[PDB]
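Chemist: Please find one structure pasted underneath; my questions will follow.
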There are 8 protein chains.
Amino acid sequence: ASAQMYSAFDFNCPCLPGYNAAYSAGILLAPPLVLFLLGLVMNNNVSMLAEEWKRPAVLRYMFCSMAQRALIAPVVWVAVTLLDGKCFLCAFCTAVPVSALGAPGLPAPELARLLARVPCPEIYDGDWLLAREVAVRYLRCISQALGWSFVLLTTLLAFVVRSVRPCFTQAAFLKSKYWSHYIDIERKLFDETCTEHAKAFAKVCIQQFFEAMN
Amino acid sequence: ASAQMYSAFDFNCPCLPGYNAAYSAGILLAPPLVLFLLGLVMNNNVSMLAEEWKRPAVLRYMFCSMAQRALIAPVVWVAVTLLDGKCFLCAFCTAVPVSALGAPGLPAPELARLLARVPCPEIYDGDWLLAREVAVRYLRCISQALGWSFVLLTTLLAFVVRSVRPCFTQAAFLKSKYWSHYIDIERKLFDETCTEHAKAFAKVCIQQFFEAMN
Amino acid sequence: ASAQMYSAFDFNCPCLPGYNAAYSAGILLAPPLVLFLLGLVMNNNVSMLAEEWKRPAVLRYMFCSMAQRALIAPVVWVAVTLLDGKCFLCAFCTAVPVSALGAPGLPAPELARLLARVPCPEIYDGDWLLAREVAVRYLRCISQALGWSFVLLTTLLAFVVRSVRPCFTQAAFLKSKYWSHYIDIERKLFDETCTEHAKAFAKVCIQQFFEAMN
Amino acid sequence: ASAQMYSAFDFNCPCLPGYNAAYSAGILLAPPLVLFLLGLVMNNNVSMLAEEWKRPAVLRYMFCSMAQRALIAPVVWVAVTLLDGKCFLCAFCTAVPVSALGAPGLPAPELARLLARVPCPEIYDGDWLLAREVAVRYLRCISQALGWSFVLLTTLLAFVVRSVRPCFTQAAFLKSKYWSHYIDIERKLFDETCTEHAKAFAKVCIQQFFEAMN
Amino acid sequence: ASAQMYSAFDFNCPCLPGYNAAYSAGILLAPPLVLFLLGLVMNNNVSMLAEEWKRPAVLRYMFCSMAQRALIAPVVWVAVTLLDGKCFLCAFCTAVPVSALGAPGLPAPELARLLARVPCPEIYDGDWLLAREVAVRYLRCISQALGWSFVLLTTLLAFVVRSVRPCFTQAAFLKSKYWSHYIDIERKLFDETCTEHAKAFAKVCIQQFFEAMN
Amino acid sequence: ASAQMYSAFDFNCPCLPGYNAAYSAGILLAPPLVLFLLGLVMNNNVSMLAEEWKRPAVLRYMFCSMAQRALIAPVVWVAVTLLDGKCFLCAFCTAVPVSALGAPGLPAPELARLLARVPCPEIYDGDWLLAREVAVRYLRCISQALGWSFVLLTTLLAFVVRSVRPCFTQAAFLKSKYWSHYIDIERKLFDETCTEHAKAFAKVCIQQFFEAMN
Amino acid sequence: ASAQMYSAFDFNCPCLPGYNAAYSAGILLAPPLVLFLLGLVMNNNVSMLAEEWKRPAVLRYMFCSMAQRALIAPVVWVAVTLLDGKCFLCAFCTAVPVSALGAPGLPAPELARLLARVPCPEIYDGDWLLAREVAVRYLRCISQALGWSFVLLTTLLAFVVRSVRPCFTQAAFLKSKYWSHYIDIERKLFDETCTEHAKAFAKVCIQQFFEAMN
Amino acid sequence: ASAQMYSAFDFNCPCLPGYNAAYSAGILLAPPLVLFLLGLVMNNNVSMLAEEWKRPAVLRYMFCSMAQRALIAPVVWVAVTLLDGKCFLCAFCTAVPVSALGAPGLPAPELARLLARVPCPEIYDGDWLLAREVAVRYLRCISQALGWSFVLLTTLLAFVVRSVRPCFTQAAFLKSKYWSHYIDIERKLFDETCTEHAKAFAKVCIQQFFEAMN
Ligand SMILES: CCCCCCCC/C=C\CCCCCCCC(=O)O[C@@H](COC(=O)CCCCCCCCCCCCCCC)COP(=O)([O-])OCC[N+](C)(C)C
Ligand SMILES: CCCCCCCC/C=C\CCCCCCCC(=O)O[C@@H](COC(=O)CCCCCCCCCCCCCCC)COP(=O)([O-])OCC[N+](C)(C)C
Ligand SMILES: CCCCCCCC/C=C\CCCCCCCC(=O)O[C@@H](COC(=O)CCCCCCCCCCCCCCC)COP(=O)([O-])OCC[N+](C)(C)C
Ligand SMILES: CCCCCCCC/C=C\CCCCCCCC(=O)O[C@@H](COC(=O)CCCCCCCCCCCCCCC)COP(=O)([O-])OCC[N+](C)(C)C
Ligand SMILES: CCCCCCCC/C=C\CCCCCCCC(=O)O[C@@H](COC(=O)CCCCCCCCCCCCCCC)COP(=O)([O-])OCC[N+](C)(C)C
Ligand SMILES: CCCCCCCC/C=C\CCCCCCCC(=O)O[C@@H](COC(=O)CCCCCCCCCCCCCCC)COP(=O)([O-])OCC[N+](C)(C)C
């Protein structure tokens, strides 16, 4: 439910020397933060939970669970961005070593107005000190290697929580389990009494509804 | 049920210096207002609700509920417009800084008749003071950043109503729950009596229908 | 069941100065009128309804209902025509301000024989006083804005009938409800007697059908 | 089951001055007549119906019904032909006003051998007195307007038969209803007796079929 | 099950002056004759039927039925050939009036070696006395008109057999009906006795199959 | 299950004067012979059938049946080859009458090295005595006519076996019918005894499997 | 499950005079050997079978069965390779008769460095002694003929094992049949006892699980 | 669940002489290691297993099983990389024998800056000592041969574990089987008691929920 957005969600990368960090860093942080606290609003175990959490048990449970199953969305929508390589080229294009690993120099301020124009766009000035195909696929390299290094740092970190017992014990987990299926039971518990008691005054008001004219 | 309309619904953007604000602001406000008060007409809990709401309980409920589930359509059809970037370029094209972040100047009134012609269309005059690919993807940038900032302002705002108790208490919600499944019950309550009582005069009039000729 | 016709139903727009109003206004009025009184012929509650409606109750009901559910087809097939913009350009092409918002003039009658040739077709004469891409997408603008203004005038108008009680009361609606499922009941009421009574003379004539030769 | 034939069924339009009326009028009349009396052969209530209809009741029913449900095929396969515009251009191409609404004249007989060559084909002679794109889309206009005027003349006419009582009364309709489900009942009536009586001589001849060798 | 073959079944039309009649008339007669007596071999009511039909009742039935339901395949695979127009152009290309309705003449035998080369192929000699696009779409015209005239001659002829009583009476049809479901009954009649009697010697030979080693 | 192979199974046609007969006749005989004796290996009524068929009843049955239902594969994969026309052009390309029905002559041996190069390939030498499009579509003609003549010779021949009684009588067919469903019955006959008798020693060995440690 | 791999599995054919035999013979032997002993690992009747097959009955059965049903994969993935013709051209390209059936000669070692470059690749040197289209489609011929000759040698060989009794008798086949459905029976035999006995200590440990706090 | 990632997961191959080994070896090791210890986190038999595995039976089981079924993902995502040939060309491009099997030499350091630019990219310098199509499809050869040699080394190695008894005996496997379906049984064991005991205080608190106002 994350990578599908990346198919049609376009990317812009404004080639202006100094706004790049914004639009670059803007797209890598916002969707995670919005995806995180959006799926959290979907789990129905949230509403009353913060209600009684301010008056002064299960105080350390029923919040770690939501924190886990709702924290899979951001970590995937932040890894797929790195592996593509369009979010990284847009940002650090202004800091590629020119005279080496690219020869002649140029003035300082105008150069930033030149090298900043070497993402994907077809408005790049061209020849001097750099060929566009050589600049890219070098920054795309550093992203993907830095990318895979990220997911190792997470998937390994997902091996301790599901293998160690942070808040997984019979202190409140078992007790909180007692809250599991009472509420939905209360849905079909009072509903039968509610639906039945509605039948009490049903026939009473229904008097004129039987027949008369027909 | 919102983004699907944006697939085939064309966009025009009339390159005339002064009507742009209309056609731009026209398309960003109308569909929300029409989508809002259209889904509201779909919920069957609306008809009698305004009926008795003028004679002088549940006065503060049964209207907030409809206001919520029917207010998801506009907020999505107003975010997708920003992220695309065709509604914003059409409007503020007349206020892009020319001499900087774009050099030679020109007369005032004719310039508005020139810069106003730089959306998507292929009738742009061209060279002076601006390249068309540089104008766009700078306004497309400001939209998307302003766009994501919008949805954060909403999805976070969708975290207080579903986590705080605005009109969520046992004052009328429980009482209004008693109105929940009586009406549909009344559908199949009098129907059995109605369908049965119809069988009363059925055999009476059916006398000549048994047989005679055959 | 309306917009699907607009996919393959071609459009012609004859570039002749004076027939345009016909073929333009012809296509915007006829399909509504034919769609309206066609779906009306589909509701089975129509046949006897006009029968007894001329001899001199439910006189103000059982006709407003059909008038509603069968009046959704035209209002949609008349909004989709405006939003496209091909029905409006074909008509008012002869009244676009030339010397402004388009320079040199020309004779009166021949001009109508020129400006009338600027819809979609690729037979337009060309240069003088107007560029074809500038004429269109200005009339396409006025249509869409006028279009959305239409649907607001209707969807809002669809909020009073479903929220006010024009003919929605227990004067004949409840009485007319008594006619609801008697007729279809009469279908399977006399059918069992008819199908049964057919079995009366069945065995009588079936005498020679048992066996003899075999 | 009508418009589908129009997808792959090719059209020819022989550009010969005098056969056009044949091939034009030929394709607009034949498929209706063949579609009409073809679906009539499908309704199983036809066979004996004409049998006893010549020896000298239901004499005015059981033929109007078939005449209705089998007369929907032609009226649709004759409207779709008009709206397309390829059946009309092929016919009246020889009678388009040349000197006006099209300038120099020509000899009479050769002209018919020229104007007759202006349907779709790419063998048109060209320049004089008419541009091919102007001839078509003027005759295509007159067809579609004449087309929609047709379907109004029919769909309105389909509003009197389903709203007036031509042969819809309890004179023979109810009596003819008695013939409704006897015949199919006679199918499974004698079949059980036939299938059963077959079991009579079944075991009789089956004597040598039990066992002996095995 | 007929027109589907016409999709991939290629057509050749050998442009040789004198073999055309063969390959043309060859493809219009053979598939009907093969389709006719092929579906006839599918109806299981054929095998014994010709068996006892030579020793010297139902003598005039049980053969007309097969003759009808198996004669729908050829009549459709012979109409679709005409309407296409590739079977007719291939044959009568040698008899198109040249000097009229097409000017200069030529020698007799070589002309047949020229006009015979004007089907679809792109090896036509060209200019003299005929343009290839004018020859075709004139013979394609005569086919389609002659084609529709055919299907009228058949579908009308299909209105007398299903409306008159050629061999539809209670002379052998009812008697032959007695043969309808006895045979398939005999399938599951002796099968139960056969399957049962097989169980007789089943346990007898199964003696060593119970157990011993295990 | 035959024509599907002809879709992707490529064809080569080596243009060498003297190997053509091999690769041509090679592909028309092998797949039939392999398809024939392959489907024969699929019918489970084959294994023991040849077993007891050599020791010295049903001797003339139970082999004609397999010979029929397994001989439908080759006759279809040998007709589809003719109708295509690529198997025939590849073979008899060396025997097309050149000086007539095609003018100047040439030496004998080199000519065979030329005319042999006129299948589909684009390495044909060209001009003299023959145009490539005229050679093909003449041999493709003779194949298809010879092809349809084949299938008539078979489908008609399929009308005598299914209408005459070659080995269709109550001499061994009825007796062999007694072998029909005993074997599969023997599958579920001893299986119940086998599966049951397995339960004998099941509980005996299962002693240590109940419980002890747990 | 074999030919599907051949769709996307690319082929390389390194045009180097002397490695061709390796990469050619490498791809024709390995996949068979890996497919053979891979499907063998899938049949669950293999594990214990080799276990007791070394300590010193069914010694000649239960291994021939696996050898058959798991030997269908290689024989198909080795026939499809021949019929394509890309595995054979890659190998024997260095041994095509040049001076005949292809004229001028050349030095020995360099020639091998030339003729070795005439597979599919577009780096072939060209003119002398051979045209690339003539070399291929001659080796492609010898493969396909040699290919079909292969499958005849196998499918015929598949007619003796399924028609003769190599290891098909009541010596161990019937005895080994007794091992057929005991093991899976043992799955659901001890499972019911295991699942039941688990219920023994279930209620014992479940004491504190009933209720107390709630 | 492995090869699907290889469809859209792009590949970069940065043509810089010395980073190639990193990006090459980086992509061949990381996904295996991440796929391995990711599927391991999916098997629910892992959590408590490491818990009690540190306090100082089944000590040598319940870890070999997970090690097997979760070690199929890496071995497939490491074989598909070799067979493609894009991971190997990217690495060893700097060590292809130039003067042989490719003539003139060049300086040492610049040469590495040239030969390193001969993967897929279209920035290769060109002519001297090597043609790009000859370099590739020679390294692609060595990969595929080395590739198939790999999978033989594994699939054969997968024949001993499933045919020998490493940890497959009745020492702890049978005992560990006793842990198989108790836990899920404990899910629906205490749940019925938990769901039931919830019904204890259900009616107690439900007192005010029956009726009063209605
Ligand atoms: C068509 C569909 C497309 C498919 C996509 C294909 C491509 C796929 C590519 C890659 C797939 C990678 C999968 C990753 C592993 C997922 C599991 C996981 O992580 O769960 C853990 C998450 O919670 C944590 O414990 C981690 C928290 C670490 C902090 C990270 C900061 C994030 C904020 C951003 C700031 C960054 C700033 C720094 C910027 C550098 C634990 O929760 P869980 O509930 O126990 O997990 C259950 C695991 N299970 C589900 C298997 C059992
Ligand atoms: C193929 C399909 C395409 C998919 C699209 C993919 C792209 C998706 C992109 C983005 C997705 C973004 C999702 C947003 C969050 C939705 C939820 C929500 O907001 O609900 C809230 C809405 O009601 C409110 O409380 C907000 C009201 C704020 C006022 C906004 C003005 C709007 C008028 C316009 C004037 C603007 C003028 C100013 C112009 C700047 C609360 O109601 P709820 O019932 O409690 O919500 C339940 C939430 N749940 C559903 C999860 C539980
Ligand atoms: C993918 C699919 C494609 C879809 C197509 C999309 C395009 C659609 C475009 C258009 C759709 C138009 C629909 C038309 C209305 C149909 C109903 C109707 O007409 O029934 C009537 C027909 O019988 C009559 O009463 C009319 C007879 C008039 C005579 C006409 C001459 C015809 C002969 C030719 C000579 C011409 C010579 C003159 C030449 C100028 C009455 O019968 P009914 O049984 O009561 O009808 C029930 C109606 N109901 C079904 C709703 C209840
Ligand atoms: C994707 C699918 C493609 C669809 C195709 C779309 C295109 C469709 C185009 C057209 C459709 C046309 C349909 C035709 C009508 C069919 C019905 C019929 O004819 O039955 C009759 C046939 O038997 C006869 O009575 C006729 C015999 C006349 C002799 C003809 C010679 C044929 C031999 C050749 C020598 C020629 C030599 C002369 C050369 C000039 C009677 O039998 P029935 O059992 O009572 O019929 C039941 C009718 N029902 C089925 C409705 C109830
Ligand atoms: C997408 C799918 C593609 C569809 C394809 C579309 C194209 C279709 C085109 C054409 C379809 C043609 C169908 C043909 C008829 C089939 C029936 C038949 O023949 O059965 C008979 C076959 O057995 C025989 O009796 C014939 C034996 C004659 C010997 C032929 C030599 C063959 C060896 C080669 C050497 C050649 C050397 C000489 C070279 C010149 C009898 O057996 P049956 O069991 O009683 O048959 C039941 C019939 N039924 C099934 C209807 C009841
Ligand atoms: C659309 C879908 C695409 C399809 C793809 C098509 C292409 C397919 C192409 C090829 C398919 C190849 C299949 C391989 C066989 C799989 C089975 C197997 O191996 O299981 C074994 C794995 O565990 C082991 O025993 C092997 C461990 C060896 C160490 C390898 C190092 C790996 C680390 C990397 C470092 C490398 C460093 C060195 C670099 C050179 C045993 O476990 P099992 O549970 O008993 O297996 C059951 C087998 N069964 C499943 C049949 C019963």
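Since chain A takes its numbers from Swiss-Prot, the residues it shows come out as 30-85, 94-139, 144-255.
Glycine is treated like the rest: Cβ placed from N, Cα and C.
Among the mutagenesis results in Swiss-Prot, A:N72 to G has the note: Significant inhibition on the control of cytosolic Ca(2+) levels. Does not affect ion channel activity. The residue drawn here is the original one. One mutagenesis experiment catalogued in Swiss-Prot, A:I109 to W, is accompanied by this note: Results in approximately five-fold increase in channel current density. Does not affect channel expression at the plasma membrane. Per Swiss-Prot, mutagenesis A:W114 to A is noted as: Impairs the ability to activate the ERK1 and ERK2 cascade. Quoted from Swiss-Prot, the note on mutagenesis experiment A:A116 to W is: Decreases channel expression at the plasma membrane. Does not affect channel conductance. Here Swiss-Prot notes a mutagenesis experiment, A:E163 to A, with the remark: No effect. Among the mutagenesis entries in Swiss-Prot is A:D166 to R, noted as: No effect. One entry in Swiss-Prot concerns the mutagenesis experiment A:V192 to W. Its note says: Impairs channel expression at the plasma membrane. Under its mutagenesis entries, Swiss-Prot includes A:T196 to W with the note: Decreases channel expression at the plasma membrane. Does not affect channel conductance. According to Swiss-Prot, the experimentally introduced change A:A199 to W is described as follows: Increases channel expression at the plasma membrane. Does not affect channel conductance.
In terms of burial and nearby residues, how do these features look in this structure?
Modeler: Secondary structure from DSSP puts A:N72 (mutagenesis position) in coil. Counting only same-chain residues six or more apart in sequence, the Cβ atoms lying under 8 angstroms from the Cβ of A:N72 (mutagenesis position) belong to A:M103, A:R106, A:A107.
In this structure, A:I109 (mutagenesis position) belongs to neither helix nor strand by DSSP; it is coil. Around A:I109 (mutagenesis position), there are no C-beta neighbours below 8 angstroms that are at least 6 residues distant in the chain.
Cβ neighbour count for A:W114 (mutagenesis position) (all protein chains, 10 Å cutoff from its Cβ): 20.
Around A:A116 (mutagenesis position), taking its Cβ as the centre, 18 other Cβ atoms fall within 10 Å, counting all chains. Secondary structure at A:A116 (mutagenesis position), as computed by DSSP, is helix.
When Cβ atoms from all protein chains are considered, those within 10 Å of A:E163 (mutagenesis position) total 6, not counting its own.
Long-range C-beta contacts of A:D166 (mutagenesis position), restricted to its own chain and to partners at least six residues apart, with a cutoff below 8 Å, comprise A:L155, A:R158.
Reduced to three states, the DSSP call for A:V192 (mutagenesis position) is helix. Taking a C-beta cut-off of under 8 angstroms and a sequence separation of 6 or more, A:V192 (mutagenesis position) has the following same-chain neighbours: A:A116.
There are 18 other CB atoms within 10 A of the CB of A:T196 (mutagenesis position), with all protein chains counted.
Around the Cβ of A:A199 (mutagenesis position), a 10 Å sphere holds 16 further Cβ atoms from the protein chains shown. Reduced to three states, the DSSP call for A:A199 (mutagenesis position) is helix.
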Chemist: Over a break of 8 residues, report the distance between the Cα atoms of A:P85 and A:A94 in whole Å.
Modeler: 13
Chemist: Could you state the CA-to-CA distance between A:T196 (mutagenesis position) and A:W114 (mutagenesis position) to the nearest Å?
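Modeler: It is 14 Å, counting Cα to Cα.
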Chemist: Can you give me the CA-CA distance across the unmodelled stretch from A:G139 to A:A144? There are 4 residues absent, and I want it in whole angstrom.
Modeler: 8
Chemist: May I ask for the distance between A:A199 (mutagenesis position) and A:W114 (mutagenesis position), taken between their Cα atoms and rounded to an integer number of Å?
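Modeler: Here the two Cα atoms lie 16 Å apart.
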Chemist: Write out which of the listed mutagenesis positions, namely A:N72, A:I109, A:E163, A:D166, A:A199, lie with a C-beta under 8 A from a C-beta of chain F, sequence order kept, or 'none'.
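Modeler: Correct list: none.
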Chemist: Please check the mutagenesis positions A:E163, A:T196, A:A199 against ligand 1 and give me the ones with CB under 6 A, sequence order.
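Modeler: The mutagenesis positions passing the 6 Å Cβ test are A:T196, A:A199.
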Chemist: Between A:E163 (mutagenesis position) and A:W114 (mutagenesis position), how far is it from one CA atom to the other, in Å?
Modeler: 28
Chemist: Check each of A:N72, A:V192, A:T196, A:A199 (the mutagenesis positions) against chain H and write down, in sequence order, those whose C-beta lies under 8 A from a C-beta there; write 'none' if there are none.
Modeler: A:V192, A:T196, A:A199
